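Engineer: Before I ask anything, here is the structure I am working with.
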Amino acid sequence: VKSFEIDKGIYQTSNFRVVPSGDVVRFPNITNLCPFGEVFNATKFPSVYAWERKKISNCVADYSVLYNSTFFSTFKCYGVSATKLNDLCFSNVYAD
Amino acid sequence: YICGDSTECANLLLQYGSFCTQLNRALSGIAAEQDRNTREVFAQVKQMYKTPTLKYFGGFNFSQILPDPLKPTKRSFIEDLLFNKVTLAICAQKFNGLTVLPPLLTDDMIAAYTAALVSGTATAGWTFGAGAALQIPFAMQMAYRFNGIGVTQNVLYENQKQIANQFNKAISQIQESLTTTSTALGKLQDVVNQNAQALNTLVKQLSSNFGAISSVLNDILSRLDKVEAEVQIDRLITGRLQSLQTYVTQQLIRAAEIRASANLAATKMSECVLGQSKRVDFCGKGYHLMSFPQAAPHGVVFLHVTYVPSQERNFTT
Amino acid sequence: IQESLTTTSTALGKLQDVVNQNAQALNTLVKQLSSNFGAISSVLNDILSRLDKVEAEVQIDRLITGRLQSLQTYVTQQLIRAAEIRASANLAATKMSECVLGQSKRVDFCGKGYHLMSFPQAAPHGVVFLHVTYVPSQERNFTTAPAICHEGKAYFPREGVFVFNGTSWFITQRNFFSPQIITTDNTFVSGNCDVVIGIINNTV
Amino acid sequence: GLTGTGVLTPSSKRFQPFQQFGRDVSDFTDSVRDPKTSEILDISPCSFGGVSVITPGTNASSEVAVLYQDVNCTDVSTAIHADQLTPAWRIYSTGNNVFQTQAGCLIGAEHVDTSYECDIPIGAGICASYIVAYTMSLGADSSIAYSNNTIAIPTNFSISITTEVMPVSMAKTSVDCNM
């Protein structure tokens, strides 16, 4: 309220909050290397009208070889970031 | 409300200046205004009184008007019907960010002030307020109140018992016309419905998007990193800021209407109760013999002992 | 009064409340000039010394948008304070008609009493009255007579209650202890003696 | 996928097996299932609330009390004694904790049954003095009795000039748009 001498009364001030204590992270016990070393490094790379689709589940994602090796001409992400993608558990990645 | 919490949002919030300080000041002022409202409406007799428990005056039944010692609680039966009539639509523990503050005046003591006003109305003489009380036995009250219509006690004492009867039944019919009835207790429900829809629409604004990817924080926070991040977050904060500012300004407009009605509320608990208000079709649709306060959720409900003059003759002048 | 207004304190508070509302509104407005709105600076030209083009005009659009909304918020709250201040101003005009030019016969609105006179005095941005009210305070013990039954017939007094049935002696006002000799000239004939709950004879 | 911050507890539902989240009023999660076979409610308000200083006015005192709003007055002790409050002071320790009238914690004021006539509005009836924190004497409670027969008149009186403050004109301001 910007005074040394302040009159008497309940005066508003800041908003307190209890700082949190620790950390709780809860994932499944799903524990598996992905087929990214072969679903990307594949053999049968199809046509365009006959584009291939795989659903991949039950895995643990790496996102690490994709950056430390510049084999890729165009990297692009749309509804998502690139690097912070390795925070979240996902449902059913789709290789197209 | 805004900005719910991450880390980045507080920095982007204090980008926009003292908006947090502005809104919290304005709602603090509205809170203090509602404090002033209930003080100036009710706390108008300083020196309180006693529920006298004579309760029968020739035939003058104040049944259920006053809370009674025979009750379990201390809220009067009429007002208990009033509480039961009015709906909604430990402490509040919800991360909207919001709250209803508790009121200042204690709810039973809201009722105790109503009891005080009604009881000293039922006693104490006309001079009541500007003084304290002057020992008048309440039939001398209406014998005095016949001057605020300009007639004699030949009304009162020549018709004594009859008058009380037309009192009691109608009050009992009050018990009908407030239990059995409907929307003719509207404006309290109307006030709560305004605030319900306004605040719930504000909640839905927290569900609302503003042209961003998500409509909720911590969602984008896993797939935002940088400039993309702060663009989407600026959209969210901008919209939540505009919507909340809209809410605050409408709360202020509402509170202005409430305080004009509160001026009226003090005016009808003063002019109509503490004396007889000689002005015409102000208190009620009669010549306004008495009127009694009653509490209610978030508002006051009066009881206007009006006066309908009704028989008909023909004469020559 | 030369006590209550002179050495005294915040029991004249509302006018400073008005001025403090003005000051906080205006200082908030100036501090909004000192605030950014997601652009680079809080002050123009400073940026335009180091801004180039379309980047530049986007940032200046940000600043102009924010300055505009903050200003408009000031406008709206001024208008709201104006509405409240004019409802109270209508009250002021009201009591300067009602309570000043005559005795406003309505009760316990002019001050806290029965309002014998009133004296306005000007003020910065407001007006401060001096309410020449009334407060009656002494007390007693006296007994009742809602009527007068002299010869077997009633006399309701003048209706304006409490006949002085202090030893059944006289007639009385509402507010001041006042001896009033009963004659025929002072009360009215109202029928026989029906419900004279305090009976008094010799009323001649 | 869900980050955030809050107070967990086990679930209290008729939770369907295909569902996972709760979003109860408007997208506000409030209930989840652990990914390693347990079921939990998530009331994310750890706590919050405004605070407010209660001070006698730096002209007869310098001792405050600090009203917290949205707490039930045992969370505050754990926030103090593991240093979890955001206005984390130093020169500060708990005198007491008067709490009911659910407006929240009040640090540094005593209960008083002999309730006074309420200087300062602490929340829900409760008010301060000196610094104590009583509930409220609602005025001075005058018991009264009024029989039928018994009457009094005022026999002397007063005049009492009092103030009243009626604002009229605010500052006649104006604003250049151009500057």
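Following Swiss-Prot, chain A residues are numbered 290-385, in order.
How was it done? The header gives electron microscopy, 4.2 Å.
From the backbone N, Cα and C atoms, a Cβ is placed for every residue, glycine too.
Grabbed the feature section from Swiss-Prot, which reads as follows:
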{"type": "MUTAGEN", "residues": "A:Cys323 to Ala", "note": "No effect on human ACE2 binding in vitro"}
{"type": "MUTAGEN", "residues": "A:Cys348 to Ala", "note": "Complete loss of human ACE2 binding in vitro"}
{"type": "VARIANT", "residues": "A:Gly311 to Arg", "note": "In strain: Isolate GD01 and Isolate BJ02"}
{"type": "VARIANT", "residues": "A:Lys344 to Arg", "note": "In strain: Isolate GD01, Isolate GD03 and Isolate SZ3; no effect on affinity with either human or palm civet ACE2"}
{"type": "VARIANT", "residues": "A:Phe360 to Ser", "note": "In strain: Isolate GD03 and Isolate SZ3; no effect on affinity with either human or palm civet ACE2"}
Engineer: Check the Cα-Cα distances from A:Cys323 (mutagenesis position) to the recorded positions A:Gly311, A:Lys344, A:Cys348, A:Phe360 and tell me which is shortest.
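Structural biologist: Nearest listed residue in space: A:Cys348.
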Engineer: Cα distance, A:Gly311 (variant position) to A:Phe360 (variant position), nearest Å?
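Structural biologist: If we compare the Cα positions of A:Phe360 (variant position) and A:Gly311 (variant position), the gap is 40 Å.
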Engineer: Which residues, sitting 6 or more apart from A:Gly311 (variant position) on the same chain, put a CB under 8 Å from its CB?
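Structural biologist: Listed in sequence order: nothing, so none.
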Engineer: As a test of the contact definition, list every same-chain residue at least 6 positions from A:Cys348 (mutagenesis position) whose Cβ is closer than 8 Å to its Cβ.
Structural biologist: A:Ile319, A:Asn321, A:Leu322, A:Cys323, A:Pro324, A:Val382
Engineer: Measure from the Cβ of A:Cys323 (mutagenesis position) and count the other Cβ atoms within 10 Å, all protein chains considered.
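Structural biologist: Counting Cβ neighbours of A:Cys323 (mutagenesis position) within 10 Å gives 16.
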Engineer: When a 10 Å sphere is centred on the Cβ of A:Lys344 (variant position), how many other Cβ atoms does it contain?
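Structural biologist: The answer is 9 other Cβ atoms.
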